[PDB]
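S.K.: Sending over a structure as structure tokens; questions will come in a sec.
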Amino acid sequence: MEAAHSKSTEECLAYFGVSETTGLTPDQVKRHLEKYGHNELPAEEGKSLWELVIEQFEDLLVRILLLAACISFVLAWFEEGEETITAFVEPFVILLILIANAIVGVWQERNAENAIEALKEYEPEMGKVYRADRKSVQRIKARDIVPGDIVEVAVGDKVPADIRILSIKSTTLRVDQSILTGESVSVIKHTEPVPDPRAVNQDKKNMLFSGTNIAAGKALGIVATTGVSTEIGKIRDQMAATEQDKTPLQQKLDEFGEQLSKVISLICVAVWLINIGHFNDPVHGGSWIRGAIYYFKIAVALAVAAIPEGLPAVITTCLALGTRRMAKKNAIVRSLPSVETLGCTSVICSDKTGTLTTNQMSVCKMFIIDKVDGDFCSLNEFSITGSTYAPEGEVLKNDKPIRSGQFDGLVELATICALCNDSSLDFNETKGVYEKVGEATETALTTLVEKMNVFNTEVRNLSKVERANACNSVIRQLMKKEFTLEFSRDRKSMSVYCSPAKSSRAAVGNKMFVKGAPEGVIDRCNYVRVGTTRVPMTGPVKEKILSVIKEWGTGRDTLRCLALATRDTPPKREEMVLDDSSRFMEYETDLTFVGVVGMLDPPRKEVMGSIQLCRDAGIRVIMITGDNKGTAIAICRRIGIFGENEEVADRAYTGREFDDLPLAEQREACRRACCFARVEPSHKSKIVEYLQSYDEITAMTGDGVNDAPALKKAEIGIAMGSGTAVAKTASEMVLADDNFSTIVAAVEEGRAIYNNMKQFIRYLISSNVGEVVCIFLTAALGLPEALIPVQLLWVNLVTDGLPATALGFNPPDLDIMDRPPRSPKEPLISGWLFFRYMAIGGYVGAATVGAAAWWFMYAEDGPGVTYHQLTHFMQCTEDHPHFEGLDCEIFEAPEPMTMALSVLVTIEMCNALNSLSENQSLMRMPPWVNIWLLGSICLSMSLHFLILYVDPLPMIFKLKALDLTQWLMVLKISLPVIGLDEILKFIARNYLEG
Ligand SMILES: C/C=C(\C)C(=O)O[C@H]1C(C)=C2[C@H]([C@@H]1OC(=O)CCCCCCC)[C@@](C)(OC(C)=O)C[C@H](OC(=O)CCC)[C@@]1(O)[C@H]2OC(=O)[C@@]1(C)O
Ligand code: ALF
Ligand SMILES: [Mg+2]
């Protein structure tokens, strides 16, 4: 029964047809269970050991490489016996890496916890229902509960289902709805309808929600909805499925691979319309099976030259290193691809409670009565330092530390805060911090008493355990708490009946201590306390009191104000009915106003500066909280999201106000407003979605269960170290430091990493560009196989795989955080940069094929085969009366292939120096700055010698150890690749933009 909150208790019972006293008949339970199902949250486990492997062979850059891998296995069988020394080497390596990289993508994806499983921890095992089966309450499985069931909940119990409250047995029902609102403050419930059908969870005060727990009291109700039809079920539903998309860099890679799949097929066709003028004369040298060998061996060698293999290993290497760095920075990363993204962040959606604030209620302002003289009334206002529950702070009178014992009004004020209090303070010796025991708004009073110390008790010598309730203990030694009249909705206050320590059972020195809402309490005050004296409550006095209440309860302050009063002449204990709470307000009449305490959940000390750093980095921060709009806007002004005098009429909406807006204006409000309050879990994820509709990478940070739907939907989910398990599992990153400043440092790392990532991406891609131009020449110009795909797999993975990672340690810019966020749709290769790598690509491709022809044309230790008689590389064994030369094995010699590969390696080592910077000369930008790059080139050149020395290495690669003769020509062809790119750099920074 949806919208049961808008209906009466009678209408809800009539909806399911069930008596409140008897409950559902066993037949009704049968029919309802078949209709609504079991009260369960369906578990999810899509990530298996099998499906993850299947996912690996789905990528476009993999299927092409896999397709070429299959072919390679076929074209390796067709081989003679003169060169069978290398039988199946190519099909092995091409499949080895395809598994070596696919086994990595699984190891960094299956290791993830289940947010839903953590969410189901809020599902109670059992539940108490009232069936027609028997009069006594049955304790059944919480899953066997059906809509319409009569359910009883008690204090400490975890709510089993979404319930429309029928009757409250206790005086009040206090409920902790932190999983839906993010606020652990006890919510007072009732059994009256909530007319608004569009009401949010914070408005449904007649509803009990599954997962939430009864903080205090006992009540009966009827089940509205079960399973995923519940509010916690909504949270569950928004955390399933492909929840997360692809990294903006991976989108660029997929864009590259998409065009690559179309151009590779284009080149293979291109080398077909040119090879026509030759079929006019046949040749009994080879049929279709022998004439197609050169057409498919170049089709698979083209993909190897194009696809930048080894890059997933380089990226993974670069990401793993950054994670270790940020872990020292106190940021724990759960998702590697999110590191990259974090940098491109433009908007940061932040939770308020627990994230921006300390989640510890603190009395920051309080005032008593100074002087009352006729129509004049002055107040002694005080301010308190400290943002936690620790007894560590100072009472300030106009920014001056003054003891509270000197003020008699503060003495009795602290007395009420200690006596009229069901909560207490405790020091967790394990965590080493002070924790609360009971209501947070009450522990704030306990902490206040300790801070004040109105009796000047020597507490600097006491331990942290004793310090917790030291000053509070002393106050208990003066007045003995007889009984307490608990809180009630009609009264909006609470009181305690106290008696002087050690006295007769017939004296008359008892007192009462009232605490509650300013409106109700002060109205029941007929007197005013000045220190220890008492004066009657008058007009000007009451106005002066209420004025400061309104100034503290609203505006820049906006604090939860509590009126504190005492009844100096309490009624006789014999004439007071304690079993009836309706008479408690009468007992709290003719009061004496003492003072008012103002409390708040204060922001963390380092938040304001952190947000400013984000603004300087061009990153806006939007608060999305389940708390009220009053405190939300107030905090925003404190931490600098809003100006102290800035108008925010259209820059701050509630979830209710946000839903009233047309869908067009909702989307615009996300770009305008920076504060959203009193929201549901679905609202947070909806705001994130709207921001993502503007092509914006958005970060979400929180600590509660209600944050999880937005933590997942956002690009970067950020959790707090002291946050919930549900929040951590749904986040990509966790702040072990619990500081917002950690996020800023992490973004700085994210930006710095990407710039280095952006470098070797360009470097490896440009490397693969030149390789394709090389293959394009040999297939078109007529030259034999200059480079085989077996060699290229060792170049792009080892030869170029090391300087690539070495470019991951490039020195970041000093203005890395003084520059606005980069565009998500920013191409890595465009403009003049595209012309550079195209010229380099055409250079590298010509430097390899050309060097291969150097062994034939401009040679010295090789044959003098001219350009004309080299095109017919095939017609040498079948054609001699027309073509007379030397040998036929010269075309497949291990010297022109080694000559071309040596050039390729040398250029890349030089191109890596040109990849250290984009538009800066090597003179102004010293290549010896990157120490890790120098040691990488030397290591790369060391393996280039190793593969030419140790005999089992140049065998499978078909290479010959080039002497110091042909090696000198390399420094005349490969070396001047610096100047080519240098000129392009000079023009780019002089005729475009420096
Ligand atoms: C690496 C191998 C190269 C040869 C390749 O095929 O990639 C092309 C192609 C897919 C693009 C091109 C390549 O185009 C060519 O270089 C022409 C090739 C055809 C001539 C045959 C040789 C004689 C990139 C590589 O070339 C530059 C270097 O000039 C740049 C860029 O790529 C990026 O920005 C990388 C994004 C991760 C892309 O234009 C990209 O397509 C677009 O979607 C982008 C935005 O991706
Ligand atoms: F802690 Al919140 F919205 F402020 F979940
Ligand atoms: Mg929170």
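Method of determination (from the header): X-ray crystallography, 3.2 Å.
A Cβ is built for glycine as well, from the same backbone N, Cα and C atoms used for every other residue.
In case it helps, Swiss-Prot gives these features for our protein:
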| type | residues | note |
| --- | --- | --- |
| ACT_SITE | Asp351 | active site, 4-aspartylphosphate intermediate |
| BINDING | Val304, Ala305, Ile307, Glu309, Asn796, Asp800 | Ca(2+) 1 binding site |
| BINDING | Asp351, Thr353, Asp703 | Mg(2+) binding site |
| BINDING | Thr353, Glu442, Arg489, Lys515, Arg560, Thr625, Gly626, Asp627, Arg678, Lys684, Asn706 | ATP binding site |
| MUTAGEN | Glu309 to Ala | Interferes with conformation changes that are essential for ATP-dependent Ca(2+) transport |
| MUTAGEN | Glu309 to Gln | No loss of calcium binding. Strongly decreased rate of phosphorylation of the active site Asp residue. Interferes with conformation changes that are essential for ATP-dependent Ca(2+)transport |
| MUTAGEN | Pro789 to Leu | Almost complete loss of Ca(2+) transport activity because of reduced Ca(2+) affinity |
| MUTAGEN | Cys876 to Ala | Loss of ATP-dependent Ca(2+)transport |
| MUTAGEN | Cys888 to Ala | Loss of ATP-dependent Ca(2+)transport |
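Tell me what's around each of these sites.
M.R.: When secondary structure is read from DSSP and collapsed to three states, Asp351 (active site, 4-aspartylphosphate intermediate) falls in the coil class.
The 10 Å shell around the Cβ of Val304 (Ca(2+) 1 binding site) contains 28 further Cβ atoms across the protein chains shown.
Of all Cβ atoms in the protein chains displayed, 25 besides its own lie within 10 Å of the Cβ of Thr353 (Mg(2+) binding site).
Every protein chain considered, the tally of other Cβ atoms within 10 Å of the Cβ of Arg489 (ATP binding site) stands at 12.
Just so you know, the Cβ of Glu309 (mutagenesis position) picks up 24 other Cβ atoms within 10 Å once every protein chain is counted.
In the three-state DSSP scheme, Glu309 (mutagenesis position) is classed as coil.
All protein chains shown were included, and the count of other CB atoms within 10 Å of the CB of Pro789 (mutagenesis position) stands at 22.
Annotation for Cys876 (mutagenesis position): spatial neighbours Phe883, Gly885, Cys888, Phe891, criterion Cβ-Cβ under 8 Å with sequence separation of six or more.
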S.K.: Quick one: of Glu309, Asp351, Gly626, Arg678, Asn706, which recorded positions lie within 10 angstroms of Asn796 (Ca(2+) 1 binding site), measuring between C-alpha atoms? Sequence order, please.
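M.R.: So the list reads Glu309.
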S.K.: For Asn796 (Ca(2+) 1 binding site), which DSSP three-state class applies?
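M.R.: DSSP call for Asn796 (Ca(2+) 1 binding site): helix.
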S.K.: When you look at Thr353, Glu442, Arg489, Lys515, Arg560, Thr625, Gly626, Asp627, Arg678, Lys684, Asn706, which the record names as binding ATP, what is the longest CA to CA distance in angstrom?
M.R.: 36
S.K.: Restricting to the same chain and to sequence separations of six or more, state which residues have a Cβ under 8 Å from that of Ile307 (Ca(2+) 1 binding site).
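M.R.: Listed in sequence order: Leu61, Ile64, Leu65, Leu260, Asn768.
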S.K.: Highest CB neighbour count within 10 A among the recorded positions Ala305, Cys888?
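M.R.: Within the set of recorded positions, the most crowded position is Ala305.
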S.K.: Within 10 Å of each Cβ, count the other Cβ atoms, then let me know which of the binding-site residues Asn706, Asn796 comes out lowest.
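M.R.: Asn796, out of the binding-site residues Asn706, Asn796, has the fewest neighbouring Cβ atoms within 10 Å.
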S.K.: Enumerate the residues of the same chain, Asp351, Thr353, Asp703 excluded, that satisfy the criterion Cβ within 8 A of the mean position of the Cβ atoms of the recorded Mg(2+) site; list them in sequence order.
M.R.: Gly182, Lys352, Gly354, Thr355, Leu356, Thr357, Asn359, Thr625, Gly702, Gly704, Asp707, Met720, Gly723
S.K.: Which ones, of the recorded positions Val304, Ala305, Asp351, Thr353, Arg489, have a Cα no more than 10 Å from the Cα of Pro789 (mutagenesis position)?
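M.R.: The recorded positions close to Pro789 (mutagenesis position) (Cα within 10 Å), listed in sequence order, are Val304, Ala305.
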